[PDB]
Amino acid sequence: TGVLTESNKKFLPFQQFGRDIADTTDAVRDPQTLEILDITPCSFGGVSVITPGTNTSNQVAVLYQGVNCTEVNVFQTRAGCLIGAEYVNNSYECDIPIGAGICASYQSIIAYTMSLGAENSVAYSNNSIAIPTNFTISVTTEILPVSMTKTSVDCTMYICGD
Amino acid sequence: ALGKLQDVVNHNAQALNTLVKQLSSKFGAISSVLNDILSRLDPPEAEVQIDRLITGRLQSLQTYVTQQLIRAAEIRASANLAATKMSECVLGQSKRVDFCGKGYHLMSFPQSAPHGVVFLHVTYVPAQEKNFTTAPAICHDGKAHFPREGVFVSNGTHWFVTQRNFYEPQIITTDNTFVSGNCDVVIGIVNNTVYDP
Amino acid sequence: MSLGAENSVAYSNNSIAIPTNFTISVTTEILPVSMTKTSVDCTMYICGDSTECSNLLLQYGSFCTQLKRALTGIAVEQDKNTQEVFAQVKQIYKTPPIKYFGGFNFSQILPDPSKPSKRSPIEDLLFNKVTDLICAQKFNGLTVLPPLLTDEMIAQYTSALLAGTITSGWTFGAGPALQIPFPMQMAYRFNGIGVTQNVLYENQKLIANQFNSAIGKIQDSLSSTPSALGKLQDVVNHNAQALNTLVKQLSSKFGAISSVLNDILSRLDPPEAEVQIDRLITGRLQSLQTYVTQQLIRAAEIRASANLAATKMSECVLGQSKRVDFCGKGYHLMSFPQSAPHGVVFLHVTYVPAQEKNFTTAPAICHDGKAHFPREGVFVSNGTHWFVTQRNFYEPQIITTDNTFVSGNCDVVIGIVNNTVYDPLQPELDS
Amino acid sequence: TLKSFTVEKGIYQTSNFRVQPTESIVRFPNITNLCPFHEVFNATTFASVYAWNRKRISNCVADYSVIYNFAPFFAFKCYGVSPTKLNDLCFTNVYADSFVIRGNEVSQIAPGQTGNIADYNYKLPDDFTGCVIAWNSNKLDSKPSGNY
Ligand SMILES: *[C@@H]1O[C@H](CO)[C@@H](O[C@@H]2O[C@H](CO)[C@@H](O)[C@H](O)[C@H]2NC(C)=O)[C@H](O)[C@H]1NC(C)=O
Ligand SMILES: *[C@@H]1O[C@H](CO)[C@@H](O[C@@H]2O[C@H](CO)[C@@H](O)[C@H](O)[C@H]2NC(C)=O)[C@H](O)[C@H]1NC(C)=O
Ligand SMILES: *[C@@H]1O[C@H](CO)[C@@H](O[C@@H]2O[C@H](CO)[C@@H](O)[C@H](O)[C@H]2NC(C)=O)[C@H](O)[C@H]1NC(C)=O
Ligand SMILES: *[C@@H]1O[C@H](CO)[C@@H](O[C@@H]2O[C@H](CO)[C@@H](O)[C@H](O)[C@H]2NC(C)=O)[C@H](O)[C@H]1NC(C)=O
Ligand SMILES: *[C@@H]1O[C@H](CO)[C@@H](O[C@@H]2O[C@H](CO)[C@@H](O)[C@H](O)[C@H]2NC(C)=O)[C@H](O)[C@H]1NC(C)=O
Ligand SMILES: *[C@@H]1O[C@H](CO)[C@@H](O[C@@H]2O[C@H](CO)[C@@H](O)[C@H](O)[C@H]2NC(C)=O)[C@H](O)[C@H]1NC(C)=O
Ligand SMILES: *[C@@H]1O[C@H](CO)[C@@H](O[C@@H]2O[C@H](CO)[C@@H](O)[C@H](O)[C@H]2NC(C)=O)[C@H](O)[C@H]1NC(C)=O
Ligand SMILES: *[C@@H]1O[C@H](CO)[C@@H](O[C@@H]2O[C@H](CO)[C@@H](O)[C@H](O)[C@H]2NC(C)=O)[C@H](O)[C@H]1NC(C)=O
Ligand SMILES: *[C@@H]1O[C@H](CO)[C@@H](O[C@@H]2O[C@H](CO)[C@@H](O)[C@H](O)[C@H]2NC(C)=O)[C@H](O)[C@H]1NC(C)=O
Ligand SMILES: *[C@@H]1O[C@H](CO)[C@@H](O)[C@H](O)[C@H]1NC(C)=O
Ligand SMILES: *[C@@H]1O[C@H](CO)[C@@H](O)[C@H](O)[C@H]1NC(C)=O
Ligand SMILES: *[C@@H]1O[C@H](CO)[C@@H](O)[C@H](O)[C@H]1NC(C)=O
Ligand SMILES: *[C@@H]1O[C@H](CO)[C@@H](O)[C@H](O)[C@H]1NC(C)=O
């Protein structure tokens, strides 16, 4: 199953089958008409369903990974073609990661370029320093896993039972 | 907040669940139940069907054990990190930046959690900063004075010496400054008096 | 093979070696942070367009779901690794428009306005030096997924970290960014490694020249050595090699009549074609499980490297580290992060002592029946006179009561020598 | 388990204790009706392969031992079940398909088989379970001038 196209591969007279690097049949020759037809697999790609919780909404958007928009609210990304989300110039934090700097959120589903953070130009000079005049005692949490569930498997009883 | 520990529990349960689901796979045999194969097939063909079930179930169990070993390695690395935090944040004060919380670390408190530890990092965060005019050294009597433990600051008309992490202006004296050289070498030295006790 | 050059240290009971000069050494540390994000269509890889093969594949259970879940975990892990290493500041700091920092030149590490990519010359060099196979891999159901953070955003994060470490020192990593002149920041860093502020201020132009020369040498060294960026290229090579091997495994008969499923269907009846397709399915499934297992092991290794890179970014770039050899060879002063494909390059600026000189040393000075010990330095003698100097740089000063402390008499300390201890108050009360 | 005659101090997982069953209970339907296999296997006339006869077998207890006891059946080939285990099992969807074919076409009444009668007369599914019985019928289904 594939698309047959014209080829510019100079096949030798004995040769019939054409093989790519992976031994996939790149091209084929026909007995009835002695011409070389390049074989290319038909268009395909991965579908990713971008969705918020079902608690909030039932709207979904689809991302066709690595597929340009002309071979399938249409937005072209480096990750692929995004259908169902409207690109917004406004930058926000990443809610649902799409890829290549693009993230999605629900507000309808919007797609935007993720914001790295707020700009803060420090007023550097050659003779000025900033000295703290107060302090905040901050307590923060750090959660670290230590152990796992201890599992034992009876190999004979699992595979064979009784 | 506590998703990481929950993820560990979830992964373990999911792996066990998948392994039980693997018992309901025929693996290319007539049935997934050994009793059905024993009751419906004579031993010549029964050995082949049980062989198919044995190889598929053994492959599933090997896959599960391999996943468990990789996850055990990850949890061992996390536990070694947690022990390092327990030794260096709780049992001492750490000068390592961001190891024991955001900010200058003061102390830490351990709390037990299911399959894990939660560290309450008590840190000192500077706040309410103010601009001051600064100089590297003070020129007095043809000598350059440098701060012993602080920094020279100016509020506009007067010069003081203060500690770097809190604003506590003190008069520039010979007790909090040291003399090294004349005033001709330091770039940016300003002229100000240095008091003598 | 030789282990190293033979050196005999001139150890004696009362001789010390004190450095009289220094070298500002900038060294490179290359750490892998992320891998190539790979996704595998299990059904398309094992069976392609064959419905009968998929039907037979369904009998094996949730192997395909397990492999997809593992690859998805690795793919999100790589983005998490990049977030952990580079996204450590929530403020995007920017440098002042006048790039004067007291003689220090940061052109090679700050972003270049001329370039469309907004990268530094060093980062541009790093990106250049790290680089129908792809079509076959795609056509066999294996897809490479784009990184969540683009190269320009990672470069922007490195730029923000550089601007914070240059304009604010280590203050921005521990709270609000507090501005400080760069010579004063370097003096603070000199104080961190036990050298007085005067040594930095008096030799400011020499230190700036040494730093600029070291940065230029770093750029030349990276541009002139092919094996400098071997770690990142090695990771790219392993990922590409694994995908190529996985694609190559489709041409294996695995004990069946043919490696092509269409030929098996076109040539045999379902009772025996099912057997041949089973042989192909078990071989291809074993290959895919092997690939996923090595991917998980490599993911663990890259995660460890990323955790190390995050620790270096926190302790070397956002602060000054007293850990030996963690942030370069020598006494660590500061560090600069540079983005690289699948990794981070740390430029460690360290202080290396040089031009050491021998001196006669004593543990204490006996004066007026009392033992005097140095407050912060070491007693040295040039042959006839005794002085007290700082340990990491030779700066002889007169032994006074201001820089020594008295503990006990002269009868207990082994090796005490007799010398006068000056009193500052003595000329004052006399006059 | 440890493959040694000296065991060091510790706790060792050796095997799994499981209580064994005390007796075997067989529960089968109480209803007992002799199954009409005589009608299917001893019939004087059979149907053609294009119009093959299908007989439903239900609500009977089947003794397959008598099938073995009297049998001129040259071919007795079973696909999804053992021939000797038929007396110990319970079934439904039981159908007897009777027809007459040539001597060399007996290989074609099987799942996945290639043939003329397989394609246009009688087709078996790929997942077929059951037994095919073939026996010579020269004495009854032949005539000297040609039985057409
Ligand atoms: C120290 O003074 C500088 C000016 O020299 C202040 O920087 C300005 O801050 C305002 C408000 O944030 C900005 O609108 C200006 O653009 C800044 N100027 C420059 C040149 O960047 C700085 O805020 C002062 N610091 C404190 C703590 O008050
Ligand atoms: C330093 O900050 C603390 C809080 O971080 C200030 O304490 C507050 O003072 C105001 C007025 O005196 C009170 O209304 C608040 O309730 C206080 N907060 C707390 C937590 O005690 C303190 O005044 C600040 N000091 C300086 C010199 O700025
Ligand atoms: C800088 O601080 C100093 C001391 O805190 C200020 O000097 C004092 O100012 C007060 C009020 O103006 C006077 O009553 C004192 O007599 C001053 N002390 C001396 C020793 O003269 C100084 O005014 C501050 N400068 C600015 C610009 O605020
Ligand atoms: C700081 O004080 C010194 C000495 O009091 C000043 O140096 C003198 O500057 C004048 C004017 O340029 C010269 O004529 C003298 O020869 C200098 N003397 C010495 C010993 O260098 C200096 O100008 C003062 N600086 C400031 C900023 O006020
Ligand atoms: C300090 O003095 C010692 C001994 O006086 C010097 O050590 C000698 O170095 C030379 C040159 O490498 C060797 O040939 C000798 O064998 C060494 N002597 C011993 C006893 O080891 C040392 O070089 C001096 N240090 C400096 C900085 O000059
Ligand atoms: C400390 O070392 C520096 C170099 O690291 C010396 O600076 C050199 O000085 C010589 C002659 O004075 C010049 O020819 C070189 O060009 C200088 N090099 C650099 C990089 O500036 C400096 O003189 C040394 N100081 C001492 C006291 O030994
Ligand atoms: C900082 O260093 C850069 C390069 O390291 C200097 O740029 C060089 O400037 C000279 C003279 O203008 C040119 O001949 C070189 O071609 C430049 N090099 C590059 C790479 O552009 C720069 O002058 C230095 N000083 C400042 C203040 O930026
Ligand atoms: C040890 O150092 C002291 C001080 O630097 C030297 O004493 C001075 O030496 C110079 C030149 O010999 C004389 O011009 C000075 O008058 C000396 N000062 C005093 C206070 O005596 C001493 O010579 C050095 N010793 C050696 C062996 O180099
Ligand atoms: C250091 O000084 C002390 C005291 O000035 C010396 O001790 C004297 O040594 C002489 C000869 O050994 C005796 O006659 C005195 O009685 C000692 N006096 C005391 C108070 O002990 C000591 O010898 C000196 N050390 C050196 C190396 O010269
Ligand atoms: C038929 O095939 C032969 C080669 O097999 C070719 O030479 C010939 O031209 C074909 N005839 C036509 C009418 O295309
Ligand atoms: C001090 O800073 C100003 C602007 O911030 C700059 O123009 C000036 O050149 C700097 N001083 C020196 C000596 O470069
Ligand atoms: C000092 O060192 C030398 C050799 O370096 C040794 O012979 C001598 O015994 C030492 N002094 C003392 C008091 O032990
Ligand atoms: C089979 O049919 C024949 C007549 O065709 C009859 O004589 C014989 O008794 C039958 N056998 C059984 C078991 O019914």
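Chain C residue numbers are taken from Swiss-Prot; in order, the displayed residues are 697-827, 848-1147.
Each Cβ is built from the backbone N, Cα and C atoms, and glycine gets one as well.
Under the DSSP three-state reduction, C:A701 (variant position) is assigned to coil, being neither helix nor strand. Taking Cβ-Cβ distances under 8 Å and a sequence gap of 6 or more within the same chain, C:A701 (variant position) has no neighbours at all. According to Swiss-Prot, the natural variant C:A701 to V carries the following note: In strain: Beta/B.1.351, Iota/B.1.526.
Under natural variants, Swiss-Prot gives C:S704 to L with this note: In strain: Omicron/BA.2.12.1.
Under DSSP, C:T859 (variant position) is assigned to a strand (E or B) in the three-state scheme. Sequence-distant contacts of C:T859 (variant position), defined by Cβ-Cβ distance under 8 angstroms and a gap of at least six in the same chain, are C:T734, C:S735, C:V736, C:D737. The natural variant C:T859 to N is recorded by Swiss-Prot, whose note states: In strain: Lambda/C.37.
For the natural variant C:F888 to L, the note given by Swiss-Prot reads: In strain: Eta/B.1.525. Within 10 Å of the Cβ of C:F888 (variant position) there are 23 other Cβ atoms, across all protein chains. Under the three-state DSSP scheme, C:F888 (variant position) falls in the coil class.
C:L981 (variant position) falls within a helix when secondary structure is assigned with DSSP. Neighbour count (other Cβ atoms within 10 Å of the Cβ, all protein chains): 16 for C:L981 (variant position). Here the residue is the original one, while Swiss-Prot reports the natural variant C:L981 to F with the comment In strain: Omicron/BA.1.
Quoted from Swiss-Prot for the published natural variant C:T1027 to I: In strain: Gamma/P.1. When other Cβ atoms within 10 Å of the Cβ of C:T1027 (variant position) are tallied across all protein chains shown, the result is 20.
Counted within 10 Å of its Cβ, the other Cβ atoms near C:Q1071 (variant position) come to 11, all protein chains included. Natural variation at this site is recorded by Swiss-Prot as C:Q1071 to H, annotated: In strain: Kappa/B.1.617.1.
Recorded in Swiss-Prot as a natural variant, C:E1092 to K carries the remark: In strain: Theta/P.3. Taking the Cβ of C:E1092 (variant position) as centre and 10 Å as the limit, one finds 12 other Cβ atoms among all the protein chains shown. According to DSSP, C:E1092 (variant position) sits in a coil region rather than a helix or strand.
Under the three-state DSSP scheme, C:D1118 (variant position) falls in the coil class. A C-beta separation below 8 Å, combined with a sequence spacing of at least six in one chain, links C:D1118 (variant position) to C:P1140. In Swiss-Prot, the entry for natural variant C:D1118 to H states: In strain: Alpha/B.1.1.7. The structure shown retains the original residue.
Distance from the CA of C:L981 (variant position) to the CA of C:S704 (variant position) is 78 Å.
Counting only the Cα atoms, the space from C:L981 (variant position) to C:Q1071 (variant position) is about 81 angstrom.
Between C:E1092 (variant position) and C:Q1071 (variant position), the C-alpha separation comes to 22 Å. Rounded to a whole number, the C-alpha distance linking C:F888 (variant position) with C:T1027 (variant position) is 16 angstrom.
Rounded to a whole number, the C-alpha distance linking C:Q1071 (variant position) with C:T1027 (variant position) is 33 angstrom.
DSSP classifies C:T1027 (variant position) as helix under the three-state reduction. The Cβ of C:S704 (variant position) has 5 other Cβ atoms within 10 Å, all protein chains considered.
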